[PDB]
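A.B. asks: Just dropping this structure here.
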Amino acid sequence: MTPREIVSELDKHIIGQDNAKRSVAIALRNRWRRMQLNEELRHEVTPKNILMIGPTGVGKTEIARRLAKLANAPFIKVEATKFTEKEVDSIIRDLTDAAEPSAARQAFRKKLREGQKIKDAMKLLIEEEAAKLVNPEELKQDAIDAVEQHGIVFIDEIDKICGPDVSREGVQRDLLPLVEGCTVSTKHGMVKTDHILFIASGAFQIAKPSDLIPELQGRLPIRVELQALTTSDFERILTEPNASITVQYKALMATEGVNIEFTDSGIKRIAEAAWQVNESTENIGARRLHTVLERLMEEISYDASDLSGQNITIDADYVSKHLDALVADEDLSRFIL
Amino acid sequence: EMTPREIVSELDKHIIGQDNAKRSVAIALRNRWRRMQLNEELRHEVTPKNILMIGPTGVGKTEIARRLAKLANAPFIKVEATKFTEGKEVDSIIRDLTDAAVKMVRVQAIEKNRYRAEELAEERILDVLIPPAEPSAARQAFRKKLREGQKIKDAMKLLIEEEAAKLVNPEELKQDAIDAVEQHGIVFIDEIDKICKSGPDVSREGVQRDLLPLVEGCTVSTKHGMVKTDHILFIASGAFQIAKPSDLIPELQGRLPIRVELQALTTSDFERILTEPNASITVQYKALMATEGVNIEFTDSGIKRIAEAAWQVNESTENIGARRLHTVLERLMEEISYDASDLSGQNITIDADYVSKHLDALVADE
Amino acid sequence: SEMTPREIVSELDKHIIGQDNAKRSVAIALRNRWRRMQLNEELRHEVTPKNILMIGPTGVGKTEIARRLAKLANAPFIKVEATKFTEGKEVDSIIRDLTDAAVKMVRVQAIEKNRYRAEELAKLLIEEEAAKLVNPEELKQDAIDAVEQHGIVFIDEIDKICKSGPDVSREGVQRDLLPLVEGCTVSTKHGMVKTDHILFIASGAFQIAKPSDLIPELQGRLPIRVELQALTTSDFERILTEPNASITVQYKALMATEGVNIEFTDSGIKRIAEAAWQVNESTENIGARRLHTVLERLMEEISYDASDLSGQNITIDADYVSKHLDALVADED
Amino acid sequence: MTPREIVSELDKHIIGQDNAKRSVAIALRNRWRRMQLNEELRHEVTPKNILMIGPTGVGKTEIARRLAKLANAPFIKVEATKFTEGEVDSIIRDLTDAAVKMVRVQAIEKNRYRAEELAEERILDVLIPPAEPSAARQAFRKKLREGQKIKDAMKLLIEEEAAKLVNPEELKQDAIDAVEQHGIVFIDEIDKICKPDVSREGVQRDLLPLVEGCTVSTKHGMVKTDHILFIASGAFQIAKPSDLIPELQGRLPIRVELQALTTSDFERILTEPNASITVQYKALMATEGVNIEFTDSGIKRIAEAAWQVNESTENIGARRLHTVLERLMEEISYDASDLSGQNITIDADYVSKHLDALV
Amino acid sequence: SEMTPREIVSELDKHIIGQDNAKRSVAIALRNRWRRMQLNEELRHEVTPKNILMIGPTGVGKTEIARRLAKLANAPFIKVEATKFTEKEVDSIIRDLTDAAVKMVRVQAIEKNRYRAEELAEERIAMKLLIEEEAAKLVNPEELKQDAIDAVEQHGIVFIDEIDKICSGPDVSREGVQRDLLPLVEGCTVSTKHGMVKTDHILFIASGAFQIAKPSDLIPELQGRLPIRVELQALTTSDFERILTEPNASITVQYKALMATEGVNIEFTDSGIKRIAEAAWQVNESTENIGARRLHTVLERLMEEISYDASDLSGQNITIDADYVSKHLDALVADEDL
Ligand SMILES: Nc1ncnc2c1ncn2[C@@H]1O[C@H](COP(=O)(O)OP(=O)(O)O)[C@@H](O)[C@H]1O
Ligand SMILES: Nc1ncnc2c1ncn2[C@@H]1O[C@H](COP(=O)(O)OP(=O)(O)O)[C@@H](O)[C@H]1O
Ligand SMILES: Nc1ncnc2c1ncn2[C@@H]1O[C@H](COP(=O)(O)OP(=O)(O)O)[C@@H](O)[C@H]1O
Ligand SMILES: Nc1ncnc2c1ncn2[C@@H]1O[C@H](COP(=O)(O)OP(=O)(O)O)[C@@H](O)[C@H]1O
Ligand SMILES: Nc1ncnc2c1ncn2[C@@H]1O[C@H](COP(=O)(O)OP(=O)(O)O)[C@@H](O)[C@H]1O
C-alpha cells in the first residue's frame, strides 16, 4: 500500500489527525521500500520511529492499533510508568506471545452436511487434520519473523519518564537497547529488535521531547502533534466512523427487534453534553462520549426486550430529558459520567 | 438470553432495592448476548460496557456482582485495588480468575460424569457377578441387590474415577475455562476510589496504569493457557467520599462507560433483608435450630427491633451497611444456639421482648 | 462430630480453666458445622461459619481453646501471626501451610489404620502392604476435605493490624485476608482448596485499638465476639493440677522415671501459684506462662539429683517452696 | 548422662561459667526424662529453652557447641540480625543439612569396618579363585595388609560394599530424627532485635512458630520443631529480656548470666582445658620436631597482655588470647622447620620481648 | 604439599617483591595444613586454619600473594569483594569456589587423559571423537566431582578484598555482612549442585587499607577468627624498578615476548627502566597513589607506538633507552590535567 492508501484506510476509523496518519504511513511504507533494497542497505536502514504528542483520547493509540491491524502486524501497548517500580525485556516477550464418488458416499455426505460418539468425532478430526496440515517449525518461527520484520510497539505516556529523575531516566536507558537494536531471549525463540517499529506518545505538558536522553531523541526521527478534538468532531465520531458507537447501539437494539434512530439535533446535544463534562470537571477527550451515551440509552437498553417491534427515536428533547439534570450537577457528573 | 427485566427480577430475589445498580448490570450482561448476534466486524469493535459502582460500604455493590455472575454461571473474582500498592503483579487478577474458572468448569463437568459413571460402573461390577459368555434375569437380580446396598464396597468408588476420567475430555475442559473467562468473565475491583490522587499519588496512579491494559485489552499468559482480556466485563466500586471518579486517569474514565450510585439502606430494607430473600439469614437460623429439633419463629415486631438494633449501631459508631445484621442476629441467638441440643422438641418464639432483653443493654453502651 | 455444645465445653473444662464464655462461643461454631450438614442443598451453601474474635490479655488461654477445639474435632489447625504479613510473604500461604498440616495429619492417622491390616498380611512389608492397602487419591483428597469441611485457623494478635504510613500497610493486610473469610479458592500442590466453610478465630488484646477499627468487610465476617477474663491465683492452683497431663503431673512422671516419687502438698501448690502471681505483679504479667518458669526453678535441684535419689519419696511442701523461691521472688532485679 | 556428668565433661573444655553449665545440663537431661514418660506427657512436655546473657567471648557459644558435640546432636549457630534485611525457615533447613552430613559421615564410619573385610574377600577371589581359609588366601591377605588397576580397586569396593551395607531410607530419615529429637539451635545476639522496632520485633514474630512448634518443609523431608532445643544469647546492655515480645519470654523458661573472665581465668583457659590453645601450639611445633614449653610466669604474662588490650581498647573476652598467642609464636612457627631437634622455652622475658612493645 | 615455610617464601620471592612479613604469614598457614594431617583423629577436628588479615595500601601485592600461594598449592581460590553483599547471598562464595575447583580438577584430569587417550585412540583407528569417548572411559566422575569437594574442603582458599569497608544506617548493613560471613569462618555446611561442602578447614585471607576504620571495628566474633595479622609496606621507586624486571614473567618480560611474536626484539636499558619507575612514582605523587598498578598504565603508554608498528618492524631490534622514555612520557607526566 502507498502512503495515501494507508491514510484513506485510516480515515475509515480515525477522524481527523491527518498529520499523524501521514507520519505513520511513511513508516509503514519504508518497510516495503527497504525490502526492495540490496543486502547492504537493508541492514543500514532502520525503522523511522514516531513520537505522538497531544492530549489524551485524541486517537494516538487508535492510529497505532489500526495501523498494526492494517498490516496484520504484531502489536502491543505498554505503559512506560510500569517500569518505574519488571524487566524491560518483557516488552518483546509479551509481543511474541501475542504474535468418482459412490452414490452412497454422496447420500451419506448429504445427511452429514444436513446435521446429525458420532457428533463429537467431527471436532477431533479438525485437530488431527489441522495439525497434519500445520507446520509448527514454520509457525513458531513465523511469529518470530512477524515480530522481527513486522513488529510494532506503542509506548504510552513516555513524557512521564522525563530522586525520581534517576529512576525516570533509568527507564529510558533500559529502553535504549531495544531501539538501537539488540537481541532478547524468549521461550519461543531468539528475537532481534533492530527492525521493529515503535510509537511513543505523551501529552508533554509537564516535560518536552528535548528532556529525553540524547540517545533516545535520535532514535525517534519522525515527530507529530495531534490536535484536540472539538464538539464538531464529537458529532462526527458518533456517526461517521465505520462501526461507530451509535451504529453499535442501533444494531444492538435491532437484535431485540427495536429500531433506534438518532436525530441530528439529538447527536448534536450528546456531543455538547460530553463537552460540558470535560470542561466542567476533567477533560478525558472523546472517551466521554461512551459514558454519556450509555447513560442516555440505559433506559432503552433495559426495556428493549419488551420494546420489540417498535421504532424508538432519540431526539433533542429525549437527550435533554435524561442528561441535562445530570450535567447541571457537577458533584454528580464526576460520579455518574 | 435473559432480557434485562428478567435479570433485575432475578436480582430482586436476593438484593433489596438498589434498582439502578440492577438496571445498570443488566444492560452489560444483555450486551453480551446482543454482541454474539452481530457480524464478524462489529463483534470485535464492540467492547463490554464497564460499570463503576459508587456508595457507602455494605449496600450490596458486591452482592450484585456476585449474584450477576452466579446468574450467568460466569467466572468471577473480587480484588482489592489497594493490594497492588505495595509487590504482586497486576496480571495475577486474570491468573486467579482462570483458576476459579478451572475449578468451576471442572466441578460442573463432574456433575455430568456423576450420572454416566454410575451406569458404566454398574455394568463393570456386574461382569464379575455374572460374567458374559436384553439384560439377563440374574443380571437384574444382582443389579437390585447392588442398588439396595452392601474389597467390594470400596470398588464402586474406584470405577467412578476410571470412568469419569474415561468420560472427561481435558482439551475441551481446560480450554472451556479459557472460553468461560474470555467470553463470560467478570471481575469486581473493590475500593477503586482509594487509588485516586505526591509520593502516594505516583504509587496510587501507577496501579491505574497497570490496570489499564486489562480494560483496553491485552493478552496474559497463564499455565492453563493464553487468555485475552478484551471482552471481559469489569465492575469497579468505591465510596468516593475522599476522591471522585474524575480523579481517575483519563484513559480509565473512558473505559467505565456505565456509572451508578447505590443508595444507603434504610431500616425498612433491613427488615426485608432478614426475611424476603431466598435463604435469608433468619431462614438459615430457623433450619439450623430445626436440626437440633427446635422450632424458631420470629415475630414481625421482633424482626422490626433487630433491624432497628443494627441501624442504631451503624449510626452510633460506624456504618457497615447490612453487614451489621449478621453481627446483631448471632449475638441475639447465641444463647439458643448453645442450648438448642437440650431444647429439642420445643417451640421457641423470638418476640420484641426477647430482642430487647438480649440487645438493648448492649446497644445502650457504645 | 455430633457432640452437643454442652459436651464440647465439658471436654474443654478438662484442659482449660475458666473462660466459659469463650468455651460457649467456640462450641456454637462447632455445633453449626453439624447443623449445616443436616440441611438441604441450598441452605448448606448460603450458611457460612460463624467466625469468632477472641479478646483479652495474653496468656489467658485464647489459643489453647482453639488448639483443644481443633484437637477435639480432629480438624486441621494452624496458628498464624497477623504481623507476619506486614513486611514479603503472601497471605495465601495460610491455606497452603494448613493443607500441609492436614496432609501429615491424615497420613499419620491413615498409618494407624494400615498399621493394623498390614501387620496381619505381613518393616519393608509394612510399606508394600500399606501401599497396597492405601489409595493415595482417597488420602491426598481427604486432607482437602478435612481442610474445606473441618478446617480451622487461629489468627493471633489481629488487633495490631488495626489503624498514616503503617495504617495503609496494616489495613492492607486486612484486605488481603478478606477473600479467605468471604470465600475464595487457593491453589496448592496438594490440590485446589476452597475457603468458604473454613472456621477462623482471631485474637487480640485490643488495648491500643478496638474491633470497630477493623475494616467494615472484616467486622461483618466475625459474627461471634467474646472477651476472655484475666486469670486469678486460684486458677493458677487449678492449672497446676486439674488439667489432664498438667505440668505437675508431667514432673511427677518424669521423676518417676528415675525411681523417685514426687508429691506436692496443697499448701505447696498454693505457694507456687502465689509465687508466679507475685512475679507477674512485681515486674511484667505474662499470664499462666509464669507457672512454667517458677516450677522448673523450684524443681531444678530435684531434677538434677533424681538419678542418685532413685528409690526415695520426695515431698514438695510449703517449706520447700519458700526455701527455693522466696529469696528469688524478694529481689525484683 | 546425669547432669553432674554433663558439667564435669564441660569443665574439660569450658573454664568456669558453672551456672551456664548447670543450666544446659538440666535441658539435656529433660530430654532423657521425657522419653521415659507415657504417650501423653511426652507431647505436653516441651524443651526448656535457655537464654544466655553476658559480654561477648565468655564462652556462651562454646557451651552450646560442646553440649551438642557431647550429645552428638545436630547444631547450628545463627545470627539473629541476619533476618533484619531478605526467610526464618532456613534455620531448620540448614540445621538438617548439617545433620545430613553428620549422620552420613558417621554412617561411613560404621561401613568402614565391615566393608574392609568384605572388600578383602572380593580381592582375594581374583588372586585365589575358589573352585577354613586357604594357605594362599592368608598368604595374599598378609601381603595385602602389608600394602601394594590394583591399588585403586580397593577404594571402589568400599563404595559398593558400604552401599550394599547402608540403608538410605534409614539414613536421610535418621537426620530428621536427629533434628527433631536431638536438634539444637544457637541464636546469637538476640538482644539486638529488641525494641527499626517494627523490623526488630518482626523477626521475633517470625521466630515464634519455631519455638511454639511448627512444621517446616525441606528437600530432605518434613521436620517438626516442637522438641528442638534452642539457646539464645545476648549482652543485653542496650535492652533487657523483658523487652522481648511476651510470647517469646515464656518460651525461654531457663535464664542464666555468664560472668566476665578475669586475668586468673585467662591463665586457666590457656592450660587447663583439654586441647587448650597452648597444648595445640605445643603439638603443632612437635610435628616439626621442636619442643615448646611455657613457664608459669610466661603464661601469666600472656594473660596480662590479653587483659591490657581488652582494657586499653575494646574488650573481646577470651578471644584476645588467640590473637596474642599467635603474635608471640609467629617467629617460632615460621622457624620451626630449621629448629627441629631443639627445645624452646617460652619464659616471661620472651613474652615481654615480643609483646610489650606492641601492647 | 610438604614444603617448609622458608621454601614457601623463597618460591613467593620468584613472583612478589618484598612484603616478606606477608609471605612469612601465609607460609605459616599453609604449613599448618600439613602439620594438621600428621595429628591424631581428635586434634585434626579441634585445630582450625589460622586466617590472615592483610593490611596496607592498594596494589602492594596483597592479592598476588594469595594468588601465588593457592597456585603454589594447586588449591582452589577465589577473590570476592566484600561490598558486593551490601546490596546476592553470601553462600555464593562457596558455590563459585567449588565451580572453580570443578574446572580446576577437570582440566587437570584432562592432562592425565590427554596422554592415554591418544594411545588408545591410535589403537582404535575421527581422531577427535575418540578422545572424548576414551577420556570419558578413562575419567571417573564420582572420583572427580568428589575430588573438587575434597579440594575445596581440605585445600580451599578464599580472598575477601576490602574487608575494611564493611566496618547508623549503613553500619547495620555493613555489620550485617560480617554476621553473614561469620558461619563460613566459624564453620558450617553449604549446599551446592556439585555436592555438600563444609567450610571448617577452608583458609581465608581478608585485606583492607583500614585507613577509615581499624580491625578492632570488626565484630568480636570476626576478630577472633583472624588469628594472624600482617601489614604490607608501600612500594618505593627502587621496588618499582625491581617489579618491572625481577619477577618471573614480569610485565617487561611480557612485552618483550609479545613483540618477539612480531619478529621484533625489545631491550630495556637500566636507565630506561629507571625512568619508567620514576614516571609512575611522579603520577602517584602528583595526583593519586594507586601503587604498583601505575606501572601498567605507564608502560602501555610508552610502548603503544611500538605495539602498533610491530608488524612492519619485524626482523628489527628495538632498544628502550632513557631518551626514548623521556620522549614519549615527560610531556604527559608534566601536565597533571592530562
Ligand atoms: N479520532 C478518533 N477516531 C475514532 N475513535 C477515537 C478517536 N479518538 C479517540 N477515539 C476513541 O477514544 C479512545 C482513545 O483512547 P487512546 O487512543 O488510547 O488515547 P490516546 O490517543 O491519547 O493514546 C479509543 O477507545 C477510541 O475508540
Ligand atoms: N441489598 C442487599 N441485599 C442483600 N444482602 C445485602 C445487601 N446489602 C448488603 N448485604 C449483605 O451485606 C454484605 C455486603 O457486603 P458488600 O456487598 O461486599 O459491600 P459493598 O456493597 O459496599 O461492596 C453481604 O455479605 C450481604 O450479605
Ligand atoms: N486457662 C488455661 N488452661 C490451661 N492452660 C493455660 C490456660 N491459660 C494459659 N495456659 C497456658 O499458657 C499458655 C497460653 O498461651 P496462649 O493460649 O497462646 O495465649 P493467648 O490465650 O493469649 O493466645 C499455654 O502454653 C497454656 O499451656
Ligand atoms: N570459658 C571458655 N573456655 C574455653 N574457651 C573459651 C571460653 N570462653 C571463650 N573461649 C574462646 O573464645 C571464643 C568464644 O567465642 P563465643 O563463645 O562465640 O562468644 P560468646 O560466648 O560471647 O558467644 C571461642 O573461640 C573459644 O575458643
Ligand atoms: N610485590 C609485587 N610483586 C609483583 N607484582 C605486584 C606486586 N605488587 C603489585 N603487583 C601487581 O599489581 C597488581 C596488584 O593488585 P592487587 O595485588 O590485587 O592489590 P592488593 O595487593 O592491594 O590487593 C597485580 O596485578 C600485580 O601484578
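We number chain E the way Swiss-Prot does; in order, the residues shown are 2-88, 94-131, 221-262, 268-438.
Placed from the backbone N, Cα and C atoms, the Cβ positions cover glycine too.
Residues or ranges marked as ATP binding site by Swiss-Prot: E:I18, E:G60, E:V61, E:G62, E:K63, E:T64, E:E65, E:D256, E:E321, E:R393. Quoted from Swiss-Prot, the note on mutagenesis experiment E:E88 to Q is: Severely reduced protease activity. Among the mutagenesis results in Swiss-Prot, E:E95 to W has the note: Partial loss of protease activity. The residue drawn here is the original one. For the published mutagenesis E:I312 to W, Swiss-Prot gives the following note: No effect. Looking at Swiss-Prot, the entry for mutagenesis of E:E321 to Q says: Complete loss of activity. Among the mutagenesis experiments that Swiss-Prot reports, E:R325 to E is described with the note: Complete loss of activity. Forms wild-type complexes with HslV and is able to bind ATP. Where Swiss-Prot documents E:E385 to K as a mutagenesis experiment, the accompanying text is: No effect. One mutagenesis experiment named in Swiss-Prot is E:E436 to K, and its note says Partial loss of protease activity; when associated with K-437. Under the heading of mutagenesis, Swiss-Prot lists E:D437 to K and annotates it as follows: Partial loss of protease activity; when associated with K-436.
Help me see these features in their spatial surroundings.
C.D. replies: According to its DSSP assignment, E:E321 (mutagenesis position) is helical.
For E:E88 (mutagenesis position), the same-chain residues 6+ apart in sequence whose C-beta sits under 8 angstroms from its C-beta are E:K94. The secondary structure of E:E88 (mutagenesis position), as reduced to three states from DSSP, is coil rather than helix or strand.
There are 10 other Cβ atoms within 10 Å of the Cβ belonging to E:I312 (mutagenesis position). Taken residue by residue with DSSP, E:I312 (mutagenesis position) is part of neither helix nor strand, so it is coil.
Proximity of E:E321 (mutagenesis position) to non-local residues of its own chain (separation of 6 or more, Cβ distance below 8 Å) is seen for E:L282, E:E286, given in sequence order.
On its own chain, E:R325 (mutagenesis position) has E:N52, E:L282, E:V285, E:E286 as residues at least 6 apart in sequence with a Cβ closer than 8 Å to its own Cβ.
Reduced to three states, the DSSP call for E:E385 (mutagenesis position) is helix.
Annotation note: E:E436 (mutagenesis position) sits in a coil segment as assigned by DSSP.
Cβ contacts within 10 Å of E:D437 (mutagenesis position), excluding its own Cβ and spanning all protein chains shown: 5.
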A.B. asks: For E:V61 (ATP binding site), write down the residues of its own chain that are at least 6 apart in sequence and whose Cβ falls under 8 Å from its Cβ; none is a fine answer.
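C.D. replies: E:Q20, E:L332, E:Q333, E:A334, E:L335, E:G391, E:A392 - these are the non-local Cβ neighbours of E:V61 (ATP binding site), listed in sequence order.
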A.B. asks: Near chain D by Cβ (under 8 Å): which of the recorded positions E:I18, E:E321, E:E385?
C.D. replies: E:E321
A.B. asks: With ATP as the bound species and E:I18, E:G60, E:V61, E:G62, E:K63, E:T64, E:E65, E:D256, E:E321, E:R393 as its recorded binding residues, calculate the greatest Cα-Cα distance and give it in Å as a whole number.
C.D. replies: 34
A.B. asks: Rank aside, I only need the closest one: which of the mutagenesis positions E:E95, E:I312, E:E385 has its C-alpha nearest to that of E:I18 (ATP binding site)?
C.D. replies: E:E385
A.B. asks: Between the recorded positions E:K63, E:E65, E:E95, E:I312, E:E385, which lies closest to E:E436 (mutagenesis position), Cα to Cα?
C.D. replies: E:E385
A.B. asks: If H, G and I count as helix, E and B as strand, and all else as coil, what does DSSP give for E:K63 (ATP binding site)?
C.D. replies: helix
A.B. asks: Given the mutagenesis positions E:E95, E:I312, E:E385, state which is nearest to E:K63 (ATP binding site) when distance is taken between Cα atoms.
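C.D. replies: Closest by Cα: E:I312.
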A.B. asks: When you measure from the Cβ of E:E65 (ATP binding site), which residues in the chain that are at least 6 apart have a Cβ under 8 Å away?
C.D. replies: E:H16, E:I17
A.B. asks: Let's check the environment of E:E436 (mutagenesis position): how many other CB atoms sit within 10 Å of its CB?
C.D. replies: 10
A.B. asks: Filtering E:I18, E:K63, E:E88, E:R325 (recorded positions) by proximity to ligand 5: which pass a Cβ cutoff of under 6 Å to any of its atoms?
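C.D. replies: Cβ < 6 Å from ligand 5, in sequence order: E:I18, E:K63.
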A.B. asks: Quick test of understanding: given the recorded positions E:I18, E:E95, E:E436, name the ones whose C-beta is under 8 angstroms from chain B.
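C.D. replies: Correct list: none.
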A.B. asks: Counting only residues 6+ away in sequence within the same chain, which have a CB under 8 Å from the CB of E:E95 (mutagenesis position)?
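C.D. replies: The answer is none.
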A.B. asks: Highest Cβ count within 10 Å among the recorded positions E:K63, E:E385: which residue is it?
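C.D. replies: Result for the most crowded candidate: E:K63.
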